[PDB]
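Following: one structure in structure tokens, then a few remarks.
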Amino acid sequence: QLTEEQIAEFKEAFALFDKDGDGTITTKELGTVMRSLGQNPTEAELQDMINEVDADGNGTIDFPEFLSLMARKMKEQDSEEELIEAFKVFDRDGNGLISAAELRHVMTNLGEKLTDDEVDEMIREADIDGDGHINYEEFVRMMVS
Ligand SMILES: [Ca+2]
Ligand SMILES: [Ca+2]
Ligand SMILES: [Ca+2]
Ligand SMILES: [Ca+2]
Ligand SMILES: [Ca+2]
């Protein structure tokens, strides 16, 4: 599951939030960290964040709860990573929109020599805002479906 070095790294991350070293992260402590990073959530917002991680409902996050998170977040991060990178490759000019011309060039590079009407159908299927291009959200929604 985890090496001793992985555990030590995630103990150091936990310690950032567990200000007082009691083995738990409270809403106040999460707020202190958030504030240090430029965001000033309310108590209600902090409670929602704790509730999302607090598997036993005792009101605080312990080390085991924080390991189970962080392994959920990191996997989400690695998926994300990928869809991203792909996307930036299809988006040949980097403007945040995959055009029909871009999609055609990268499909040819993937071995598929497509017509304009084939690529336009691919975009129409995925296009939500109707601009005839694919943005990242459209791209993700179509990949994960
Ligand atoms: Ca604490
Ligand atoms: Ca707020
Ligand atoms: Ca708990
Ligand atoms: Ca583009
Ligand atoms: Ca679009």
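Residues 4-148, in that order, are what chain A shows, numbered as in Swiss-Prot.
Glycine is no exception: its Cβ is also placed from the backbone N, Cα and C atoms.
The Cβ neighbour count for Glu32 (Ca(2+) 1 binding site), using a 10 Å radius and every protein chain shown, is 20. The Ca(2+) 1 binding site annotation in Swiss-Prot covers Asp21, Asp23, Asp25, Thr27, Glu32 and is backed by sequence analysis.
The annotation domain 'EF-hand 1' is assigned in Swiss-Prot to 8-43 on the grounds of sequence analysis.
The feature domain 'EF-hand 2' is assigned by Swiss-Prot to 44-79, with sequence analysis given as support. Sequence-distant contacts of the domain 'EF-hand 2' (44-79), counting only residues of its own chain at least 6 positions beyond either end whose CB sits under 8 Å from a CB of the stretch, comprise 5, 10, 13-14, 16-17, 20, 26-31, 33-34, 37.
For 81-116, the entry in Swiss-Prot reads domain 'EF-hand 3'. Here the domain 'EF-hand 3' (81-116) has, by DSSP, the following mix of helix, strand and coil residues: 23 helix, 1 strand, 12 coil.
The mutagenesis experiment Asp51 to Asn is recorded by Swiss-Prot, whose note states: In CAM12; lacks the Ca(2+)-dependent K(+) current. Within the same chain, no residue at least 6 positions away from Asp51 (mutagenesis position) has a Cβ under 8 Å from its Cβ.
Around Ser102 (mutagenesis position), taking its Cβ as the centre, 19 other Cβ atoms fall within 10 Å, counting all chains. Swiss-Prot gives this note for the published mutagenesis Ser102 to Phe: In CAM1 (also named PNTA1); lacks the Ca(2+)-dependent K(+) current.
Swiss-Prot documents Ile137 to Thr as a published mutagenesis change and attaches the note In CAM2 (also named PNTA2). Under the three-state DSSP scheme, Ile137 (mutagenesis position) falls in the strand class.
Residue with the densest Cβ environment among the binding-site residues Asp21, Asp25: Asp21, by other Cβ atoms within 10 Å. All protein chains shown were included, and the count of other CB atoms within 10 Å of the CB of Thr27 (Ca(2+) 1 binding site) stands at 19.
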